[PDB]
Amino acid sequence: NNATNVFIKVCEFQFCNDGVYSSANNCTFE
Amino acid sequence: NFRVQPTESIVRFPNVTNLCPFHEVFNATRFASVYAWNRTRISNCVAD
């Protein structure tokens, strides 16, 4: 989430270990 | 036993406001070639 709204997605989401995600495959349900 | 038969049958469903961009893919001018075709994700839409 962030200050004004929420962010829900269904993607590959490789890794952050900390622009959190760095991959996008079969990105559905934004 | 006695019953009152229903006067009429009413079907009610929630109002739909998904409004999938079917019109957006039906008025485009800059269509690309045949071998390079999208796979448009029709998700949480309404099949209108």
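Note that chain B carries Swiss-Prot numbering, so the residues on display, from first to last, are 317-364.
Recorded method is electron microscopy, 3.4 Å.
Each residue, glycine too, has its Cβ placed from N, Cα and C.
Record note (Swiss-Prot) on the mutagenesis of B:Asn331 to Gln: Reduced viral infectivity. What Swiss-Prot notes for the published mutagenesis of B:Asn343 to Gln is this: Reduced viral infectivity. According to Swiss-Prot, the natural variant B:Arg346 to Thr carries this note: In strain: Omicron/BQ.1.1, Omicron/XBB.1.5, Omicron/EG.5.1. One natural variant named in Swiss-Prot is B:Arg346 to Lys, and its note says In strain: Mu/B.1.621.
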- line: Within 10 Å, the Cβ with the most other Cβ atoms among the mutagenesis positions B:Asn331, B:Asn343 is that of B:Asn343
C-alpha spacing of B:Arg346 (variant position) relative to B:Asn331 (mutagenesis position), in angstrom: 34
